[PDB]
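S.K.: Quick one: the structure is below, questions incoming.
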Amino acid sequence: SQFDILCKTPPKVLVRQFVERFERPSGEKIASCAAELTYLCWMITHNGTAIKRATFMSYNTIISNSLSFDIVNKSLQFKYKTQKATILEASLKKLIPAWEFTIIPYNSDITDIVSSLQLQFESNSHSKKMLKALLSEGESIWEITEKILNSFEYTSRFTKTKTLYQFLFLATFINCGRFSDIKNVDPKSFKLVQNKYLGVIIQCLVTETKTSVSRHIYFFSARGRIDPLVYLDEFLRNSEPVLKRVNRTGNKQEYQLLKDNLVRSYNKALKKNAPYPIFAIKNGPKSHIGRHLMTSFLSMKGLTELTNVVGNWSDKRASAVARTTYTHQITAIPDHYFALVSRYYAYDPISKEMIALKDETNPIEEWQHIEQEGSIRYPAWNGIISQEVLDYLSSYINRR
Amino acid sequence: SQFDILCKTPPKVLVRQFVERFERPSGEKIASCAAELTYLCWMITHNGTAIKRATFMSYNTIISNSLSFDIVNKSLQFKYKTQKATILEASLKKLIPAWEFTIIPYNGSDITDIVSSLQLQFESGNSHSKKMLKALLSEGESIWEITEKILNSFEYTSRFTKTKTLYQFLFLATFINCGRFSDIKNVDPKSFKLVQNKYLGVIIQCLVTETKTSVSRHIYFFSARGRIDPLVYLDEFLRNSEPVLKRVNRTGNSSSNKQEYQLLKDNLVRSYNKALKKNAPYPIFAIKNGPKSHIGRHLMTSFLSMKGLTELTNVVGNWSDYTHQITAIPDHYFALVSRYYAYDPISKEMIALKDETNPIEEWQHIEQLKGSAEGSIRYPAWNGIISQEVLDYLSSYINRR
Amino acid sequence: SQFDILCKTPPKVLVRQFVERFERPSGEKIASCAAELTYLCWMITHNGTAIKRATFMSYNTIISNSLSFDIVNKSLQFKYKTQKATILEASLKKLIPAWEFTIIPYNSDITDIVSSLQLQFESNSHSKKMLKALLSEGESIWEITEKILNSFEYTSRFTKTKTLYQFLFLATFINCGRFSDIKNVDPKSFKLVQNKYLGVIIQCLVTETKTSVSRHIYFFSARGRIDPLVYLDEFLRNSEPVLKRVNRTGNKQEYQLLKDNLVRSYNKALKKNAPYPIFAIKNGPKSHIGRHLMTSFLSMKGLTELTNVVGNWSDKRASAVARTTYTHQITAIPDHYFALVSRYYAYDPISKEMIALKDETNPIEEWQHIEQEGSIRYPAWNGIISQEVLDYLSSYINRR
Amino acid sequence: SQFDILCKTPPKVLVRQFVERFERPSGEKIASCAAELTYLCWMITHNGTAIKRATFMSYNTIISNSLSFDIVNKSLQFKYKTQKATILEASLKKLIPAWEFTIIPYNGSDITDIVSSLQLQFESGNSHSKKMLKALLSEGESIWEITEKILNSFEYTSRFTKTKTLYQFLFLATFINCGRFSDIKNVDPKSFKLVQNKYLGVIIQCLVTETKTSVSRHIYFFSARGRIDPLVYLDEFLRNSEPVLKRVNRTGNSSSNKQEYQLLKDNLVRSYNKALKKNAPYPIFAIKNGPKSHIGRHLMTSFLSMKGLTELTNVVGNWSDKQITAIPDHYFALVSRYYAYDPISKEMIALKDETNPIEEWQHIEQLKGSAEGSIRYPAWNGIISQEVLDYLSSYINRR
DNA sequence: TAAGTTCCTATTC
DNA sequence: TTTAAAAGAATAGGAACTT
DNA sequence: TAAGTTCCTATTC
DNA sequence: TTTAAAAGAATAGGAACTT
DNA sequence: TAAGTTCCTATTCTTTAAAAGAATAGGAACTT
DNA sequence: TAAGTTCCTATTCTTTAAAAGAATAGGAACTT
């Protein structure tokens, strides 16, 4: 894609190509400066600091949509997310003195506004009210989860896809993370970590998150119909490692858990199977549904205090400076969080305790037996995902 | 009304009509651009963002009053609530290049004047309004006593039952919720629900979305001890007024969601104010431009203050400090306003009054025999609109008493 | 005083007199424009809004100290608490076009700065620490109160003064109010109000307070050697009604409780008798001691919640719009406040209750007997202070 | 030092000396105006407001490094942290009309440069520091384990007892209070008090006023369970170091109040850092410009975060948030280690370990008639509250 | 010996 | 690190007279 | 009959 | 009445191809 | 007398805005 | 088939600046 290409082009070459466009003034040539113009405007306002894919993408669009120019008077303007327009205009000019630039703050023309209105005239909150309904009716969060999960069971056209959809969904719910949170997981960071309520849980790491604050992603045995480890198994056995896509203009992590485009097909599917009204609403949550469900679950269950941590929201109860530079360790999802989500335990608002449900299978005890042929079951991830892990999962699976 | 019409006219048509006015320059034609000019100036400064009724109304007036023009020199000016006049003038011109526009800031001191003015005062309605309000609560009567009085002032002056019902309902409604007329008026009748309350058993709760500051809030109704009972007036209301189709109140064309009904009629306020004005159960109500339908809101604000519960004011009155965000009122608020309990400043808890009648218990009895879908019989007008579960509760409560 | 005179002069006359000063340019004449110049600058920046005494006083001084002028070049300047100097200068000029004005913001040049420093180089916190000591030591608040109170008992040169000092002091303490709070009480507003702990208490009203937020002042029977009603009695029988002084270039209230100058005489006394170190410190609290003491009492007793109300400090729990426009009734001093300060009861931080002290005289019961002549004991306030009140006090007194 | 001298020189004298430099235009003379030029530029932009040591120091350097001039054209320029350069230049000139001044903003981008720079990177500070810090806590050891290690790294490397005492005291001190060096150093020794705390009986509390952000805060010392005990290091400290006369740190020269004593010596930090640097009990400490004395602060910030108690961070560490505030009771409960925090209930739980600090306080508070505190800590006798010196003295022997 | 200081300069919060 | 300055309205004090 | 309405304008929050 | 605007970095959607 | 007053001046508190937007209150001629 | 992909564009999150001040860390030449 354009961005990948930008990343492949040498700085001087970019600047080079940008100038050539203005030597033999052509509409064909000036009309495409967009991508380059983006890179330049950024590099200027940030002094060589690399630019991230998404950002380049957004801005490129913004410029491309607003770009306009007069070849005769050598004047070109466009919109950009900035407030020090002048400084930028000056810079651009030094590069092409013969021209006049005019950067317009992103943040109009009547006839446009009008037609736009005249258009609408002929045609978020809704989704929030719909989610409320979805929840505030017959079933529970878990019941809803299973339903959504099952809506893929028969509709999917391939096994990989069915596997991917269900894995992703459940994954996003369990961790209250975004698509990108699950997608950018470094497969080589899978570990078994202890948890006083479940014996052990699988933990991996995501670094390239939205707010650039690393967090862990977990997988663990759950009681009942829905079991993460199971979907994790099905996942591993149908999808293979993905080479970490480059997401910024610069110059280490060779793999990523899912494919960047999984989200489109996922959303598209979730949209069609529409296991609930909410999913019909255009621009309504899609992949993000997982996140909202767990946020609600925690609330409804009376544990909002965990939400921020589980979901990874910069915590404001601590001075920014105190976080930015005096804290050196990815905050921990508290032990009991998993206890609850695993369903082998319940929460007593009064006794402020986890009450192990009298199910016959004890999560801890069963771990012991397992701890007391992995590389064979998951050949694709063999050599990538820790063997210690591949074994645990392999066992756990057969062990059932 | 003009606004409704604006909402019915297609964008291009509006712009169209606005231009035609300047083709065959006529006083008749240019003098009416007002409404259109308003729409345009807004759309420009807000980039397609819809405009609310009230706002359009205010601005339309402002322009209309200030509009002036020279057909010969093709120059037209008017006032508008803006500070980037130039940008706007430019825009207007592109639409009609042949003309010159001049937007004058709505918002933008000579000694000798000031002096003479003072020299005038030295020798011999608003600051008066606030005095009477202080007075009102300053004299003997308690808030509740005042409320009952005002309430009764409609009892024998109203010309119809509907009106008597409406006035008393509205008044008590606004007091109980410390809400504005619009708060009660824009309630979505289809949102009535029974909600539990540890002090009164249950209370009726509805929802208002189209509020002034566009911050949704709930409106409540509940059993109260004594001669004034909300549920009773709610009953009388329901049995004399009917659902009202939600009026459109902004240029958009959103035909999605948007509640289909509203609790009261937009014009109720005029007749209400007018009545409250004439019956003038108190001096305050005589003062021109003094509070009228708003009185309810001042009373509760004062009640809360005087009682030492200002912490609730902001929430109750709804002022600024994936959930469809809305904040309700604390449980004990109703406990107090219902009068079945008393507030203890020292402990800060709500204390029930050893008066035999304990509200909670009476709710139980009512909740016990259901199946008596007799609610839908007493309130036929709201049948199908207001939750049956609610219509039953009220119906029972009423008969049960 | 100058201010009173200003209030007596007609607007046009003032402006008149101000101009005459500049017709026959005289140092004598221009040097006195001060008072007038103040009035004008205010009226301008506030558009006819009346000006309060204190404010006029402060500003008059500020101008007077900074006023300077050149009769030859017709240029005059002075300092004033403003930031829109120009607007003001323009206005002044229209009144006297022949002149040039220059308003200098109240709230530079090196050589000045330097000399200033060179000056300092050669030459509040204390009082706060001293108060801490005063408190954070042996004697209790009440013990301290009695001592201070007694320090006037013999030092005073007259009975009226001894009465005034002791009344004022105890008054300010009981109500945690300033001098002005006690002084500006409308004597015609005395009432008997019920209180479920003491039977009844005397309540009066102050409107002309600093923050212009009316509040009530109380008097009540107290257990022990210090009894408000007693000092209230002694007060009433030695001082007389005071004509409400005008305090704004304007409102109705024909009388005020104390004389405006009582404070000087009071401070001066409290200063000399210095019953405590604190009172020696220049500019340290004088009449204000009473407030501080109660503020501390409430805190120390664990009842800060009452402080704001009792002392009257703008509520911050309700939007200003709400406080301003909609709140129409003075928040009420909670019932138990008096219970505590009266000393017939104690406060239990745990049980959150007032515990009546087993004293033999029940405040409530004794009220009954009294409720089951006054115009003779308090002839001066006869016709001014409610008879119902004069009787209650009269009785209570004799009844002892 | 230069700063102390500035503080000793009379205003008019300074301005005097500054002008003389320009009368007989000399490279020798103009080249030294630096310190004076600093004082002037500040006094101007702040109108007589005194200037703090550190600030003067920083600015003096900035000017000194940037100062340049032409004796022939009588033109002199330098950098300064300002944005209203002109106003300042004008002022300076009035003082020396014959000259032309040009104040250059300390804080600021040519494309072609940027580009080439990028074109360069395309082919092939804290960063490393922040990696090790992550590492530190990432590896095995717990915060407390790390603390003890660092603490012990001084035990045998120190060349004197005073120094060994100082280092260990300071370190543990900074950690317990999550304060800066200056926070511990500027404590007014005469402000020590024994305050009650429903979880440990009592704790020692002192006061610091001259803090970085000029927001006073308290510094505490208390009994802790295990090998690491603050009271113990506090004891060792008191018995080897002595009161320090509060150094003047601002050209305010206001004669009154101002505590006369400071807890530690201003230069303790250099040696401390230098030591911590060499003993490098951990990789982190090797990184140049990486945290050193500060380490204690970072540890507690992390401790609180990791423990799920960030709500306490701002208070404990003294950062701006929305009668100087003071640490919640349970904070000490936790750091003392006699109690454990329960995330689910959110209460502090004492450990069934026999030694209940509260009870042991009682015993100590009981048997009086022991002014023997003033005997163990003679140096601080008369400075540190006796009530305190007794408590510590007892506690110590009592163990 | 250096670890300690002393007194600026360089870095960081 | 951090981030509300100041208008406007009291309460002290100075000092020359009064009782 | 005048209280109630209709639809702007004037005021206030 | 109200009073954090917006840069920067995700997650939906559109639509023409692939299987 | 020197405490008690006058009448300014010097210090020290308390509380804060402006204006685009969006309601509520009033004016008049109509409606029932 | 259309579900599943590509590769942009359109919407919707998430957190916060810039720089004057004010400490802490380091450089070098001295010192106990």
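Residues 2-108, 114-129, 137-263, 268-389, 395-422, in that order, are what chain C shows, numbered as in Swiss-Prot.
The way this entry was determined, per its header, is X-ray crystallography, 2.8 Å.
Just so you know, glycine gets a Cβ as well, placed from its N, Cα and C.
From Swiss-Prot, for reference:
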{"type": "ACT_SITE", "residues": "C:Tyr343", "note": "active site, O-(3'-phospho-DNA)-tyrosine intermediate"}
{"type": "MUTAGEN", "residues": "C:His305 to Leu or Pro", "note": "Inactive and weakened DNA binding"}
{"type": "MUTAGEN", "residues": "C:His305 to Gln", "note": "Reduced activity"}
{"type": "MUTAGEN", "residues": "C:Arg308 to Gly", "note": "Inactive and weakened DNA binding"}
S.K.: Using a 10 Å cut-off on CB atoms, tell me which of the mutagenesis positions C:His305, C:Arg308 is the least crowded.
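M.R.: Output over mutagenesis positions C:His305, C:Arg308: least Cβ neighbours within 10 Å is C:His305.
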S.K.: Roughly how many angstrom lie between the C-alpha atoms of C:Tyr343 (active site, O-(3'-phospho-DNA)-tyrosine intermediate) and C:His305 (mutagenesis position)?
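M.R.: Spelling it out, the Cα of C:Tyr343 (active site, O-(3'-phospho-DNA)-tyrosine intermediate) and the Cα of C:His305 (mutagenesis position) are 31 Å apart.
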S.K.: What does the Cα distance in Å come to between C:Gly263 and C:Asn268, when 4 residues between them are unmodelled?
M.R.: 8
S.K.: Which whole number of Å separates the Cα atoms at either end of the 7-residue gap, C:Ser129 and C:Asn137?
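M.R.: Result for this gap is 18 Å, Cα to Cα.
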S.K.: Tell me, how many other CB atoms lie within 10 A of the CB of C:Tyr343 (active site, O-(3'-phospho-DNA)-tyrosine intermediate), whichever protein chain they belong to?
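M.R.: Result for C:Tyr343 (active site, O-(3'-phospho-DNA)-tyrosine intermediate): 24 other Cβ atoms within 10 Å.
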S.K.: Across the 5 residues missing from the deposited entry, can you see how many angstrom lie between the CA of C:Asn108 and the CA of C:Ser114, as a whole number?
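M.R.: Cα to Cα across the gap: 13 Å.
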S.K.: Unmodelled stretch of 5 residues from C:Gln389 to C:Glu395; how many angstrom between the C-alpha atoms?
M.R.: 14
